[PDB]
Amino acid sequence: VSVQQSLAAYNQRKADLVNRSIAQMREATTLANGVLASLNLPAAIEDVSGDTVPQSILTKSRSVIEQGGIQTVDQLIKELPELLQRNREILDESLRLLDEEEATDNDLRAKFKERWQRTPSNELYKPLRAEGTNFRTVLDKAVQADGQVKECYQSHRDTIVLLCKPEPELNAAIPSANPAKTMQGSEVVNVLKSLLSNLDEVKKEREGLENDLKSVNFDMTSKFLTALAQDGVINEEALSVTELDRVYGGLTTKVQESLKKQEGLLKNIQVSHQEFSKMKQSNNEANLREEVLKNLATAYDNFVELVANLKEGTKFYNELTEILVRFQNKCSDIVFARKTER
Amino acid sequence: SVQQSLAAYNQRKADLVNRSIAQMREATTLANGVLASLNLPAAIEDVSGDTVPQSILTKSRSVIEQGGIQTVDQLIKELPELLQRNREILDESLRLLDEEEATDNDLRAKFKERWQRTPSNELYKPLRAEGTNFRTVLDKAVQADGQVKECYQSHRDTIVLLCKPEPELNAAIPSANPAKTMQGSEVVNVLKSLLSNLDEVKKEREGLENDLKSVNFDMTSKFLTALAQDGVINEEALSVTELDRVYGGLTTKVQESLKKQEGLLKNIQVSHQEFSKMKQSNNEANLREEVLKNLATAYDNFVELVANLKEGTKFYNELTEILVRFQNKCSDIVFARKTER
């Protein structure tokens, strides 16, 4: 039972757990924004005129504009498969080095009866090709994600372009309608307002936790060593699960709190929206205005999300290159030693 | 056998998942079909018998912006080409097999025991079986498509109108008489609430279809560990348990969904009965209602028809990859047979 192996294991546990928590939080936020959009919140409670852009939607629009709007997404999409294909090329060249050595090794075997005493290159390259298949898998998974991310984008593009238009053009595209006249400073609107600001602190807090989880750095090597130095054996599992609780248990606690705080807030939001629905218009034009406002909140969310995604994508791809360039060097160094001992 | 236990365990899971999803779809299709048959909610939005009811006009918004009748025309016309493409690949594949097998047969005639390699008919037994099975899938698809085209040719007329602008759509819905005393009556109130409930039910189903589909628990690892630990064990009884643990909470909600609709439809009929008393016993009203109804059938048919073609299209493209691999396998085999032997 080796130390190196046991550390690899621990670091996987810790990676898993962090990555699981972060995905729990992001999955939930997407869902919270999801529900608001389906309810025209916060837009509805800001729409006193019924012929101007609700402020929240305006803030959202400005924001998109501060981030280069549809140009940003376009350029990022334009260059992703190019980074993708650069990685493919290095892996192929990696695997080609091994296939070229092996071909000559085998040709040598067919010519030289007595080569049976030497182990064939075929065997030498087993772990390398195994690593190789794992890279083809990561790359193919990347392409598929890339596919949907594009599919999704192309369906949302037009509304995001609307969201980017100068404020006058923007306001001229939201059908005007009758205000809900009653809302203006009522009990349900005051309620929804605070409920909505609290849910906003839950979302905004979830970025601190994410950073807190990712920056916990603990020296596990010294404990694995200490244990070994003492009992003469390493129980990797019980040891890691113990220290992981100790160091992340506080933060994972908070995650489940954050998740449950959303669940109840979202529940109370639904109830207060019911009573707020009682004073809203069902003119044909009130529906037109509502559809368009909902499209705009959804459009923003997708923008933030497509912009998040593509950025993790290009960073991932870039840091993938460094990783494959080492693999190649390694393949090349193994082939060169093979080719050269004799 | 490990491979044989795993497949079964997975099949049992697909059943639970798919049969749940089926129950939703049929339930929603049924509800819509009942709402249409009673001209709701159009009836309770239709005060002046000379305007297009909001909800019908709104359904009309969806159709026009979904591409209208053009979108359904392209998809339906190219599905038979998509299916014809796939036949050709399967026929090339088997034809390669046929060529080589004829040459093999002839070589065993000329030379007898001086031609000792496995006969090609024996070698190609599972391939021709693959082919046969592919053929079954393509024949089923072709037949299921005829069923879609025929139904659609008998629908399209009404779907045509829905795509027209408001003015021209209205001049196809005859006039009847204003409904002066209905909007705000208690009967209409109770009904409007009933329909609002039923709207929340079929809505929350989408949230369950997704939740059902996108459960990503690794219940196969747990199983394969059990198969490591013990020898021969009770796989079926185990499956029952592990699925109740994972999917149990959702099947519960699914039945709670169906019961809720069961009862809501019951009350709606009761309310409609009472509604069919303040409304007209007019020839003219019967003829307006008749169109209203068909316009709602049309929208429901549009939606379901597009979803079907999109899904029919997706799988015929996917059937292609599958067939290319099978053709490449048939070309690789036939090549070795010519070359390596």
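The numbering of chain A matches Swiss-Prot: 361-702, in order.
Heads up, the Cβ atoms here are built off N, Cα and C, so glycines get one too.
Cβ neighbours within 10 Å of A:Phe495 (mutagenesis position), excluding its own Cβ and spanning all shown chains: 19. One mutagenesis experiment catalogued in Swiss-Prot, A:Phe495 to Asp, is accompanied by this note: Impairs rescue of PTAP-type L domain-deficient HIV-1 p6.
For the recorded site, A:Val498 (mutagenesis position), the DSSP three-state label reads helix. The 10 Å shell around the Cβ of A:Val498 (mutagenesis position) contains 13 further Cβ atoms across the protein chains shown. Among the sequence features in Swiss-Prot, the mutagenesis site A:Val498 to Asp is noted as follows: Reduces interaction with HIV-1 p6 and EIAV p9; abolishes rescue of PTAP-type L domain-deficient HIV-1 p6.
Neighbour list (A:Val509 (mutagenesis position), Cβ cut-off 8 Å, at least 6 residues apart, same chain): A:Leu666, A:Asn669, A:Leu670, A:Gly673. Here Swiss-Prot notes a mutagenesis experiment, A:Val509 to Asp, with the remark: Abolishes interaction with HIV-1 p6; impairs rescue of PTAP-type L domain-deficient HIV-1 p6.
Here Swiss-Prot notes a mutagenesis experiment, A:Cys512 to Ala, with the remark: No effect on interaction with HIV-1 p6; impairs rescue of PTAP-type L domain-deficient HIV-1 p6. DSSP assigns A:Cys512 (mutagenesis position) to a helix. The Cβ neighbour count for A:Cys512 (mutagenesis position), using a 10 Å radius and every protein chain shown, is 14.
Look at A:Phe676 (mutagenesis position): DSSP puts it in a helix. Residue density at A:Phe676 (mutagenesis position): 12 other Cβ atoms are found within 10 A of its Cβ, drawing on all protein chains shown. Quoting Swiss-Prot on the mutagenesis of A:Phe676 to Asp: Abolishes interaction with HIV-1 p6 and EIAV p9; abolishes rescue of PTAP-type L domain-deficient HIV-1 p6; no effect on cytokinesis, nor on midbody formation.
Quoted from Swiss-Prot, the note on the mutagenesis of A:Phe676 to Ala is: Loss of interaction with SDCBP.
Note on A:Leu680 (mutagenesis position): other Cβ atoms within 10 Å of its Cβ, all shown chains, come to 20. Looking at Swiss-Prot, the entry for mutagenesis of A:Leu680 to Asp says: Impairs rescue of PTAP-type L domain-deficient HIV-1 p6.
Within the same chain, no residue at least six positions away from A:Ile683 (mutagenesis position) has a Cβ under 8 Å of its Cβ. Quoted from Swiss-Prot, the note on mutagenesis experiment A:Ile683 to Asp is: Reduces interaction with HIV-1 p6 and EIAV p9; abolishes rescue of PTAP-type L domain-deficient HIV-1 p6.
Among the mutagenesis results in Swiss-Prot, A:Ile683 to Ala has the note: No effect on interaction with HIV-1 p6. The residue drawn here is the original one.
Here the candidates are the mutagenesis positions A:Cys512, A:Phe676, A:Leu680. The one whose C-alpha lies nearest to that of A:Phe495 (mutagenesis position) is A:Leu680. Between the CA atoms of A:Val498 (mutagenesis position) and A:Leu680 (mutagenesis position) there is a gap of 10 Å, rounded to the nearest whole number.
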